[PDB]
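Structure record follows, encoded as structure tokens.
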Amino acid sequence: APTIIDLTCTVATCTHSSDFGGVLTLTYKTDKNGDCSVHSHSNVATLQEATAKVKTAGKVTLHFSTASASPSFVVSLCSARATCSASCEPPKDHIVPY
Amino acid sequence: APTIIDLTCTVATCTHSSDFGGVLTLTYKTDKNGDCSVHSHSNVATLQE
Amino acid sequence: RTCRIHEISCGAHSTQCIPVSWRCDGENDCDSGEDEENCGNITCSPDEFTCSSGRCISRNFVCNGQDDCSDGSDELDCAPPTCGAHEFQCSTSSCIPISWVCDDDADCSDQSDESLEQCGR
Amino acid sequence: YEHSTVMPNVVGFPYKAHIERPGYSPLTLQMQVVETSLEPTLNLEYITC
């Protein structure tokens, strides 16, 4: 498994809508390129994908959907951890077919 | 015109004679290379060029 | 650096070692896209550019100043760099004012500005 | 995405509007009044010659 050190999390945009209306960016430092299993440890926010490609560049992105005004959840990438908190604005569409 | 920053002026040799008896050196940092205009703002010393 | 027993090198000039699973996986994991070259026959892959002719060239041959697509599609929508409309390019690739070409001073580090071929002397 | 603004009634003035959607990158429009025309409503009274 790749060794992940100093993992930080920031949220680009958030909108608590039924579709996946969140963009999440992770910074990390690695030694080798591999595959990590990404999970979120709360049901306030639901990630879209299960595995991500970690590269020597030091940036991966994830998509999450949330329904709370201000989420706060702990996301893990292989063995690392972080705390992401964001501010989300309501969506404008009244009704959706999904 | 080229942009000049951090101008420092040093004098190597001087001799107050009738002909141009001084040598002047300027160090700077520029972004591009081109032509500047050189002038001395006091009449105590007159530049040749 | 010899790559580990389960890693492959991204070409003879790359220090990048990708997992053997990342060769022909449909993502450009190599800096050159060489991992996606020579996979599905000619089947264009993520490290290859699709010519308008239907040919696959390496993405490294897009905007290299050569017609590798044989239809010039690889040289369409690029961005060629040079000196400005008032600058002369030295053979060392430095730009000088056109006013400093053939002025009997060596403003180019290689004297290209004072070159007998350029000055028409 | 509904939006509203107020733009001056000056011919040739290059009005630019900034639309900043929460989920997307901001956008800038440009609106310009090339020509204006004010039409009254007329009721003929009589004719003289």
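Per Swiss-Prot, chain C residues shown: 111-231, in order.
The deposited model was determined using electron microscopy, 3.4 Å.
Each Cβ is built from the backbone N, Cα and C atoms, and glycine gets one as well.
Per Swiss-Prot, the features are as follows:
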| type | residues | note |
| --- | --- | --- |
| DOMAIN | C:111-151 | domain 'LDL-receptor class A 3' |
| MUTAGEN | C:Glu117 to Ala | Complete loss of interaction with Semliki virus spike glycoprotein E1 |
| MUTAGEN | C:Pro129 to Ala or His | Complete loss of interaction with Semliki virus spike glycoprotein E1 |
| MUTAGEN | C:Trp132 to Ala | Complete loss of interaction with Semliki virus spike glycoprotein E1 |
| DOMAIN | C:152-190 | domain 'LDL-receptor class A 4' |
| DOMAIN | C:191-231 | domain 'LDL-receptor class A 5' |
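Nonlocal intrachain contacts for the domain 'LDL-receptor class A 3' (C:111-151), taken as residues 6+ away from its ends with a CB within less than 8 angstroms of a stretch CB, comprise 157-158, 166, 168-170. Under DSSP, the residues of the domain 'LDL-receptor class A 5' (C:191-231) split into helix, strand and coil as follows: 3 helix, 6 strand, 32 coil. Sequence-distant neighbours of the domain 'LDL-receptor class A 4' (C:152-190) (same chain, 6+ residues past either end, Cβ-Cβ under 8 Å): 134, 136-138, 140, 142-146.
Neighbour count (other Cβ atoms within 10 Å of the Cβ, all protein chains): 17 for C:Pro129 (mutagenesis position). In three-state terms derived from DSSP, C:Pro129 (mutagenesis position) belongs to an extended strand segment.
According to DSSP, C:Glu117 (mutagenesis position) is assigned to a strand segment.
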